[PDB]
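Enquirer: One structure coming up, written as C-alpha cells, with questions to follow.
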Number of protein chains: 6
Amino acid sequence: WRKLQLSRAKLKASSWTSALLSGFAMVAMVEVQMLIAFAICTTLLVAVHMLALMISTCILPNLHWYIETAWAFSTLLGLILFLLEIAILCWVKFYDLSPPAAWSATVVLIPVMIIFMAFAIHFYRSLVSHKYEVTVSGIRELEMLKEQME
Amino acid sequence: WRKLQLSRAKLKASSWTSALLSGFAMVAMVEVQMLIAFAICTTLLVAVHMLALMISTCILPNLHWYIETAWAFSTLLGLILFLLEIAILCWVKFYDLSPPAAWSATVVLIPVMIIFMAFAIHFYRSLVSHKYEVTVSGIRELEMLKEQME
Amino acid sequence: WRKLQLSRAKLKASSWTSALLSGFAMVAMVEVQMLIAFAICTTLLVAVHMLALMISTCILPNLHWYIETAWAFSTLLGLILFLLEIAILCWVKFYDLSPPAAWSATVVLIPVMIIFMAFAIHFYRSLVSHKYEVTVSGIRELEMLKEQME
Amino acid sequence: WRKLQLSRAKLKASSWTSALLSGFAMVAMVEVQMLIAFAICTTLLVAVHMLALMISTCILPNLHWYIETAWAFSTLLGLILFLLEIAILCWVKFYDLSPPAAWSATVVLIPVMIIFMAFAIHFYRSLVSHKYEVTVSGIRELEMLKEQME
Amino acid sequence: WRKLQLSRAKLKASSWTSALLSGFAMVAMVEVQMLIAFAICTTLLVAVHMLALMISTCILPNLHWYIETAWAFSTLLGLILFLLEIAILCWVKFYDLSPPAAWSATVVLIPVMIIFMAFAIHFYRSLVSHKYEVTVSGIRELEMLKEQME
Amino acid sequence: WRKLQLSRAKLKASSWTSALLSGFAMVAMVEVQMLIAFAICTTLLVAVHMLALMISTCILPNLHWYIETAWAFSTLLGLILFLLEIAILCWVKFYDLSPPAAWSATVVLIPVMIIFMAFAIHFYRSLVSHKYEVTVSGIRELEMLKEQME
C-alpha cells in the first residue's frame, strides 16, 4: 500500500509541474516578442516535460524502476531547463534598454545552479552507500544462521 | 481495487493536462497576433485534447480496454501537437526580426521528437512480447495438470 | 462504494475543465481586441460550463440519472463550443493580415468536429442496445424460475 | 462518512471555481483597458466569490445547513455574475469598432440566463414537494403502529 | 480521524486561494502599467497570503488552535484585501478616460464590504454565546451528581 | 499512517505554490517589459522553487528529517522572495510616471516582512523549548521506575 500511494501522488505532481511550467514558459516567449539559446532552451524545456507527461500515461497500466529513472531524469531536466529559461528571459527582456542589468541574471545563476546539481550528487552518493551497507549487513546475518546451522 | 485507483488517478491527470495545455496554447496564439501549419497545429491540438476530456465523461459510467486506447492515443497526440506547437511559436515569434534564430527551434525539434515517438515503440514492443510470453507459460502449466490428470 | 467514487471524481473534473476553459476562453477574447459567430460562441461557451458548475453544487445534496444527463450534455457542449471557439480565434486572429491562412483553420475543423459528434453517437447507440439486452435477459431468467415454480 | 466526503469534496470545488473565476475575471478587466454595469458586475463578481472562500474557512471548524445555504447561494451568484460579466466583455470589447456584433452577445445571453435561473426553480420545487411527501408518509406509518398498539 | 481530514483539506485550499489570488493580483498590476492605496493594497495582499502559505508548512510537523487563528485571520485578510484590490483596479483602470464609471466600483463596494465584515461578527457572537451556554450547562450537570452524591 | 498523510499532502502543496508562483512571477517580468535587484530577485525566486520541486521527486523514493529542512527552508525562501518580488514590481511598474507612489510599496513592505520573519522565530523558539521539556520529563519518569526497581 505504501508503494501504491507513492506512485499515485507522484503522478499528480508530475503533470502538475510539467503542464504549468510548459504553459507559462510558452506564454513567456510570446509576450516578449543569445538568440539561439533562448529558442533552443524553450523548445527543449517543453519537450522534456511532455516526455514526463507521457510517462504518467504508461505508468498507469504497469522494469518498473527503470521507467522511474526516466521520469525522475526527465522531470529533473525540466526543472534545470526552466531555471535556465528564466535566466535567459531576464537577459533577453532587459537586452534592449537594460543590457547592464541583464548580466546580473546569469551571474547569479551559476551560484544556485552549481548547488542545485551538486546537492543531488551528495544525496545520490549517500543512497549508493546505503545500498552497499545493507549488502554487507544482509550477507553477515545469513552467515550467522549458516554457522549455527552446522 | 488496484484497477479502480488506476482509472480515478488517470481521470484527474487527463483533464489536468488537456485543459491547461489547450488554454495556454490558445492564449499563445492571441498574444503573438508556415502560416498554415500554425493555424492547423493549434486547431488540432485543442480538438485532440477536447476528445480526451469527453472520454473522461464517458469512462465514469462504464470493451473497456478499447476506449482506453482512444484516451491514450488522443492524450499522446496532444503532447506531440503541443511540442510541434511550441516549435512553430518559436519560428513565428522570431519570424519577424529573428528569422535566423528561428531555424534552431525546428532543427532541435527533430532530435527529441524522434526519440519521443521511438521510445514509445520500444516500450510497446516489450509489452507485446510479455503478452505472448504469458500465453506460452499459461498453456504449459495447464498441460502439466492435464498430463498428471490422466 | 463504487458509485460514490464515480461522482466524487467526476465533480472535481467537471469544475476543473469548466472553470479553466471558461477563464482562458474569456482571456482569449480580450487579448485579440464572422463577427457575430465569435461573440455568440464565446458567450454560449461560458454559459454552458457555468451550468455544469451549478450541477456540481446540486449533485452534492442529492431521478439521479436524469441530472447526470444534464451534466454530461452540458459538459459535452462546452467541449464542442471550445473547439468551435479556437477555430474562430484562428480565423479572427489572422483575419487581419493572415486571411489566407485563416481558412485552413475552419476547413480542418469539420473533419475532427464530425468525428467528435459521430463518436459520441456510436458509444450511445451501444449503450442503448445493452439496456435492451439486459431487459430481455432479465425477463428470461425470471421466467425460468416461474416455470420450475409450477 | 457519506456526509464527511460531501463537505470535503465541496470545499475543494468551491475554492477551485471562486479563485480561478475571480482571477481570470480580474485579468479580463485590465486587458481591455454600459460603463457602470461593467464596473459593478466585476466588483460584485469578485466579492461574492470571496464570501464563498471565507465560508470554506468557517465550515472546517464546524445550523450547519444554514451556512450551507449561504455557500450555495453565494457560489450560485458568482456563476450568474460571471455569465453576466462575459456578456459585458463581448459588448465592451467590440464596443469600439465592433458595436454591431456586440449586441448579439447580450441578446443570446437572455435565452440561456432565463433557463439557468428557471431550471434551478424547477429542481427546488421538486425538492420541496419531496419534503412534504415524506412528512405525510412519516406520520401515516406512525399512526398505523399507534392503532395496532391499542 | 475527523480532525485529521479537517486539516488535510484546509491545507490544500489555503495554498489554492493564496497562490492563485496572489499570482493573478500581481499580474493585474503589471497589465495596467489613490496611487498610494493601490501600491500598498497590492503589497499587503501578497504578503498576507504568503504568511498563510508558510502556515501550511509549519502545521504539517505539528497551542494547535492558536496557529489556527493565525491561518484563518491571515486567510481572511487576504480575501478582504483582494476585494479592496479589485475595487481599486476598477477605479484605476477607468481612472484615465473612464472616471465616470470608475466611481460605481467603490460605491458598490461599501455595501458588500460592510455585510462581509458584519456577517462574520454575527457568526462569531453566536459562537461565543454557545461557549458560555455549555459552561453553565456543564457545571449544572456536575452539581446534580454532587448533590445526589451526598 | 499519520506520518504518511503528512508527506503526501505536503508534496501536493509544495508543487502547488512553487509551480504557480514561479509561473506568474515569470509572466510578471515579461509583461512590464533598482534594475539589478529586480533581475536577481526574479531569478532567485524561480531557482529556489525549482529546488523544492526536485525535493518532491527525491522524497517519494525515500536522514529523512534532514531533507525536510531543505524543503521547508527552500519553500520559505520562495515565499520571502515572492514578497520581495511584488514589492519590486510596484516600484518598477510605477517607476516610470508613478515614482512618487512607488516608495509606499517598499516602505509598507518592511512592517510585514519583519513580522513575517519574527513570527517564525517565536514559533521555532517554542518548539525548541518543548523538545527540552520532554527531555527532562522523559528522564524523570524513567528514574522513578529505576528507584522503585531497586
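The residues of chain D that appear here are 148-180, 191-219, 240-327 by Swiss-Prot count, in order.
Keep in mind that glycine also has a Cβ here, set from the backbone N, Cα and C atoms.
While the structure shown retains the original residue, Swiss-Prot records the mutagenesis experiment D:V174 to A with this note: Constitutively permeable to Ca(2+) ions in the absence of Stim. Recorded in Swiss-Prot as a mutagenesis result, D:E178 to Q carries the remark: Impairs store-operated Ca(2+) influx. Listed in Swiss-Prot is the mutagenesis experiment D:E245 to Q, annotated as follows: Decreases store-operated Ca(2+) influx. For the mutagenesis of D:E262 to Q, Swiss-Prot gives this note: Impairs store-operated Ca(2+) influx. The structure shown keeps the original residue.
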Enquirer: Which of D:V174, D:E178, D:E245, D:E262 (mutagenesis positions) reach within a Cβ distance of under 8 Å of chain F?
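Expert: In terms of proximity to chain F, the mutagenesis positions that count are none, since no Cβ is under 8 Å.
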Enquirer: So which of these mutagenesis positions, D:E178, D:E245, D:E262, get their C-beta under 8 angstroms from chain E?
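Expert: Listed mutagenesis positions passing the 8 Å Cβ cut to E: D:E178.
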Enquirer: Which number gives the other C-beta atoms within 10 angstroms of the C-beta of D:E245 (mutagenesis position), all protein chains shown included?
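Expert: The Cβ of D:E245 (mutagenesis position) has 17 Cβ neighbours within 10 Å.
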Enquirer: Determine, using Cα-Cα distances only, which of these mutagenesis positions is closest to D:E245 (mutagenesis position): D:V174, D:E178, D:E262.
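Expert: It is D:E262, whose Cα lies nearest.
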Enquirer: How many Å separate the Cα atoms of D:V174 (mutagenesis position) and D:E262 (mutagenesis position)?
Expert: 12
Enquirer: Need one number: the Cα separation in whole Å between D:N219 and D:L240 across the 20 missing residues.
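Expert: Unmodelled segment endpoints: Cα atoms separated by 10 Å.
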Enquirer: To the nearest whole angstrom, what is the C-alpha distance linking D:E178 (mutagenesis position) and D:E262 (mutagenesis position)?
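Expert: Cα-Cα, rounded: 14 Å.
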Enquirer: Within 10 Å of the Cβ of D:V174 (mutagenesis position), how many other Cβ atoms are there?
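Expert: I get 20 for this one.
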Enquirer: Taking each of the mutagenesis positions D:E178, D:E262 in turn and counting other Cβ atoms within 10 Å of its Cβ, which one has the fewest?
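Expert: The mutagenesis positions D:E178, D:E262 were compared, and D:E178 has the fewest Cβ atoms within 10 Å.
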Enquirer: How many Å separate the Cα of D:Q180 from the Cα of D:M191, given that the 10 residues between them are not modelled?
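Expert: With 10 residues absent from the model, the flanking Cα atoms are 15 Å apart.
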